[PDB]
Protein chains: 2
Amino acid sequence: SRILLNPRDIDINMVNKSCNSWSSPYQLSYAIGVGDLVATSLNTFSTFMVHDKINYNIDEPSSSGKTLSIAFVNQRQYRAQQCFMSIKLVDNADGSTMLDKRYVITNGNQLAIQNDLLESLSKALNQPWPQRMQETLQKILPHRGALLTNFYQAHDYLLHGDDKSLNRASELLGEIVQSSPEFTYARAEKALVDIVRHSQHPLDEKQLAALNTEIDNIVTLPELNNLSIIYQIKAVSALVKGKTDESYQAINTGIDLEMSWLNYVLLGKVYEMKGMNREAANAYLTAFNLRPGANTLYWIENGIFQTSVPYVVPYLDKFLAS
Amino acid sequence: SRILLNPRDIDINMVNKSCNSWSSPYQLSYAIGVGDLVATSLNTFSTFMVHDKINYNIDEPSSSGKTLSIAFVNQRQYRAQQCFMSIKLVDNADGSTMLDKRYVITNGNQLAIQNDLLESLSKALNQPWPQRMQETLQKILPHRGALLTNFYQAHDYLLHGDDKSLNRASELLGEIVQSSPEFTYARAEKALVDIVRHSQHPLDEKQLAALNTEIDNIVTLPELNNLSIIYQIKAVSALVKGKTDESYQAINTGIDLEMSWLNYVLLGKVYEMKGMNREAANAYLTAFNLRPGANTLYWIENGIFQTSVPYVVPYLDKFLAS
């Protein structure tokens, strides 16, 4: 009844949520963004498997050989002291600490910390980052620290997935794009947020129209060539139009480019449209393994169109009840 | 205390070992070779993770979402009837049978069955095989059915790893190479078997010499460009010479080309030579996850040079005792 630890399976955990008192955004959403970026980079570009558990409150038995912890700590030298972001990588087999970082976040060093994190993991894991990974990040990242904070706040609304969160994501990203129009990826994230909003409330129109200009623009920017996010947009657009084969093709390319909780949800969605519930539930369960918790659960149940977990994903319905 | 099934983790199981009575080789080693080929192809060329448990007698709790079973079955129409190789892929989450094949092996259809298996898995898993995978297989496979049977018998001796097994592997592969000199990969497998033998008994010489001609030849055959097996040979050769950096470099390229139990053992071996036991034990435990059982255990403890599992791999020593 021993469970064998798998040294190439990694959990990512978060603790001390809210240095002091309620949230408290800013630092939390930055850390959530970073952890999602580590997870997706590793799932996509290495033979490591990562469960991003940042949004998961539950301690369950895992065969994960390694655990990456993110914790906001204070030394305790005074009242309302400044936090540091403690990040540790532990080997659960041999007990050792593989990496132990203490980051002070400053309003300019957000990109630098994240880069340091990814270099450090590369070394601790003997995992070189591939050219495609390095070229994808130069395409998706802003250059100024504070734009990354802002981006990750909008991104965290996206993760949440509810109407109000998405409306907030959209408006934040419109701001970001206004202050830095070169930041193409922000436009792409805004376009994804906007198609998703519309997908769920398909009888609405702003000055019309609108969303179509945005989406028409975005799929033509040569800069966004060969990014998953453009395939996510194409998938959603084709599903809304009931062009299921085109949606299928699009999301499968997206998955080739990025192994993410969201791509597997979108694939589940397309499978339901194909009348293939068992393939759908399998995709949703893959999504849940990648990022377990209320955000992903929320997206399975609500994203694009509504989905009954009890009827369509019985394995997950039963798992969550147990 | 629920364990979440991971739909991209696959166990491969074997049953009915020995259609009838003792072994019984031929069909068994063919099936072992096929299962090792499925495992390594999937680990290497997809985001699936496979535990090849064909050589593992133990039932332990696994979060594997899917299980591939290989079983030798008889209908029971007469005495000493002919076996069929039953191969099923089951989804442990939703209970369903994803693939159910009944193969009759004939002395000519060995390549054809294996190909059919790999096409079928590709479809059942929605997993297209990449160009590098398809080009690697055309390079490593013979064309005549019976050569594959012979190859996999020698390969199975390799898996076993003991002196007598390797001597048998070597002689079988010398035969194979004599009857089909175009079958370059057989020469490579023979060269790998031969360096490994020599590594373990470094004070022996045949007509001298010998092994060096074989190894000198093999690393020059342009046909074997960009195959893991050449990097395995270079790794072993450099370790024997105490050229640790060169061995390190070689095995890490090998691992880029093929994610296999053996590459991770070889890497563990190089780590010990680097004075890095914790990195070694981590590599060995990766090897054990890839192919758990006595063969891999045997290679950890004996391959190239001797290694104490109790002192060098305490996590595994303790796991196996529990």
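Note that chain A is numbered according to Swiss-Prot, with residues 190-511 shown in order.
Determined via X-ray crystallography, 2.2 Å.
Every residue, even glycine, has its Cβ placed from backbone N, Cα and C.
Pulled from Swiss-Prot:
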{"type": "MUTAGEN", "residues": "A:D200 to A, E or N", "note": "Abolishes response to the external low pH signal"}
{"type": "MUTAGEN", "residues": "A:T229 to A", "note": "Decreases inhibition by cadaverine"}
{"type": "MUTAGEN", "residues": "A:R268 to A", "note": "Displays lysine-independent, but pH-dependent induction of cadBA; when associated with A-265"}
{"type": "MUTAGEN", "residues": "A:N478 to A", "note": "Confers pH-independent cadBA expression. Decreases inhibition by cadaverine"}
{"type": "MUTAGEN", "residues": "A:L479 to S", "note": "Confers pH-independent cadBA expression, but does not affect the requirement for the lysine signal"}
{"type": "MUTAGEN", "residues": "A:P499 to L", "note": "Confers pH-independent cadBA expression, but does not affect the requirement for the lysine signal"}
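Structure coloured by features recorded in Swiss-Prot.
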| residue | record | Cβ neighbours (10 Å) |
| --- | --- | --- |
| A:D200 | mutagenesis position | 22 |
| A:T229 | mutagenesis position | 22 |
| A:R268 | mutagenesis position | 6 |
| A:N478 | mutagenesis position | 23 |
| A:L479 | mutagenesis position | 25 |
| A:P499 | mutagenesis position | 10 |
Spatial separation of A:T229 (mutagenesis position) from A:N478 (mutagenesis position) - C-alpha basis, Å: 12
By Cα-Cα distance, the member of mutagenesis positions A:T229, A:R268, A:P499 nearest A:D200 (mutagenesis position): A:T229
Mutagenesis positions in contact range of chain B, given that the Cβ distance is under 8 Å, out of A:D200, A:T229, A:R268, A:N478, A:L479, A:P499: A:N478
Integer Å distance between the CA atoms belonging to A:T229 (mutagenesis position) and A:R268 (mutagenesis position): 37
Whole-number Å value for how far A:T229 (mutagenesis position) lies from A:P499 (mutagenesis position) (Cα to Cα): 28
